[PDB]
Amino acid sequence: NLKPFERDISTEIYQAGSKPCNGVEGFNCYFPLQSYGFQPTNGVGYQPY
Amino acid sequence: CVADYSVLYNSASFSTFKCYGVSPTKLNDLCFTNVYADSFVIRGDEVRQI
């Protein structure tokens, strides 16, 4: 977890298991940023604030 | 019984492994009163419906 008012621009691949991920993709490792699917048909609470 | 989910999850044989109440790393130390394993065969197209 980040500290108070820390910012993090990092885009390097996250590892989610015991085995290494010395590369761009895998089963137990991921790109760390995910997009919000902000469609107007989303209910409130799923809309952008 | 004692459940070694770290042996289970870090295996390569699973084409899908997905958890919904927890991130899977909690299972190594989190405790429960009982556990049920519900086990069956389906088309690979339909694993998403589970």
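The residues of chain B that appear here are 361-410 by Swiss-Prot count, in order.
The way this entry was determined, per its header, is electron microscopy, 2.6 Å.
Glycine is no exception: its Cβ is also placed from the backbone N, Cα and C atoms.
Under its natural variant annotations, Swiss-Prot gives B:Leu368 to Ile the following note: In strain: Omicron/XBB.1.5, Omicron/EG.5.1. Taking all protein chains in view, 12 other C-beta atoms sit within 10 angstroms of the C-beta of B:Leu368 (variant position).
The local packing around B:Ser371 (variant position), expressed as other Cβ atoms within 10 Å of its Cβ over all shown chains, amounts to 10. Swiss-Prot documents B:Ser371 to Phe as a naturally occurring variant and attaches the note In strain: Omicron/BA.2, Omicron/BA.2.12.1, Omicron/BA.2.75, Omicron/BA.4, Omicron/BA.5, Omicron/BQ.1.1, Omicron/XBB.1.5, Omicron/EG.5.1.
Here Swiss-Prot describes B:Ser371 to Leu as a natural variant; the accompanying note says: In strain: Omicron/BA.1.
Annotation of the natural variant B:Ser373 to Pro in Swiss-Prot: In strain: Omicron/BA.1, Omicron/BA.2, Omicron/BA.2.12.1, Omicron/BA.2.75, Omicron/BA.4, Omicron/BA.5, Omicron/BQ.1.1, Omicron/XBB.1.5, Omicron/EG.5.1. Secondary structure at B:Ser373 (variant position), as computed by DSSP, is coil. Around B:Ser373 (variant position), no same-chain residue at least 6 positions away in sequence has a Cβ under 8 Å from its Cβ.
Record note (Swiss-Prot) on the natural variant B:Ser375 to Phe: In strain: Omicron/BA.1, Omicron/BA.2, Omicron/BA.2.12.1, Omicron/BA.2.75, Omicron/BA.4, Omicron/BA.5, Omicron/BQ.1.1, Omicron/XBB.1.5, Omicron/EG.5.1. With a cut-off of 8 Å between CB atoms and residues at least 6 apart in sequence, the same chain places B:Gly404, B:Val407 near B:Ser375 (variant position), listed in sequence order.
In Swiss-Prot, a natural variant is listed as B:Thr376 to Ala, annotated with the note In strain: Omicron/BA.2, Omicron/BA.2.12.1, Omicron/BA.4, Omicron/BA.5, Omicron/BQ.1.1, Omicron/XBB.1.5, Omicron/EG.5.1.
While the structure shown retains the original residue, Swiss-Prot records the natural variant B:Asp405 to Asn with this note: In strain: Omicron/BA.2, Omicron/BA.2.12.1, Omicron/BA.2.75, Omicron/BA.4, Omicron/BA.5, Omicron/BQ.1.1, Omicron/XBB.1.5, Omicron/EG.5.1; complete loss of interaction with host integrins. All chains included, 7 other C-beta atoms sit within 10 angstroms of the C-beta of B:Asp405 (variant position).
The annotation that Swiss-Prot gives for the naturally occurring variant B:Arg408 to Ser reads: In strain: Omicron/BA.2, Omicron/BA.2.12.1, Omicron/BA.2.75, Omicron/BA.4, Omicron/BA.5, Omicron/BQ.1.1, Omicron/XBB.1.5, Omicron/EG.5.1. In the three-state DSSP scheme, B:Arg408 (variant position) is classed as helix.
Taking CA atoms as the reference points, B:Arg408 (variant position) and B:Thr376 (variant position) are 9 Å apart. All protein chains considered, the CB of B:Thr376 (variant position) has 9 other CB atoms within 10 Å. When Cβ atoms from all protein chains are considered, those within 10 Å of B:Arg408 (variant position) total 8, not counting its own. A distance of 24 Å separates the Cα atom of B:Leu368 (variant position) from that of B:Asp405 (variant position).
If you measure from the Cα atom of B:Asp405 (variant position) to that of B:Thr376 (variant position), you get 12 Å.
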